[PDB]
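A short write-up of the structure that comes next.
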Amino acid sequence: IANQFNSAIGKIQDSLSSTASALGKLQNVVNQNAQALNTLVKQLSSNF
Amino acid sequence: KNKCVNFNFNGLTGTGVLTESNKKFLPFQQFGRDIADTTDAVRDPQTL
């Protein structure tokens, strides 16, 4: 059991250092807040 | 320089400070803008 547990922790470091889409849930929070701020400043150039 | 003053250029009016910029401008353009249509660099019409 102790050899199977140590081999499972080492597979997380190989999955996080190669696949960049594993943290896509945290990336969508930052990208949604950047589009809401860039739209608010770009609406100042309108004439209405 | 280094004082929040008023700007009265040939085609621009704003308020802010004026410090040294490390950018490079082309001779076929006067000022520069950011990604949100905000001015960040202006060229003196007298000296280059």
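Here chain B follows Swiss-Prot for its numbers: 535-582, in order, are the residues you see.
Recorded method is electron microscopy, 3.1 Å.
Just so you know, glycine gets a Cβ as well, placed from its N, Cα and C.
Going by Swiss-Prot, these are the annotated features:
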VARIANT   B:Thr547 to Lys  In strain: Omicron/BA.1
VARIANT   B:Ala570 to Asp  In strain: Alpha/B.1.1.7
Between B:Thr547 (variant position) and B:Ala570 (variant position), find the distance joining the two CA atoms and give it rounded to the nearest Å.
17
For B:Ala570 (variant position), what residues in its own chain, 6 or more apart in sequence, show a Cβ-Cβ distance under 8 Å?
none
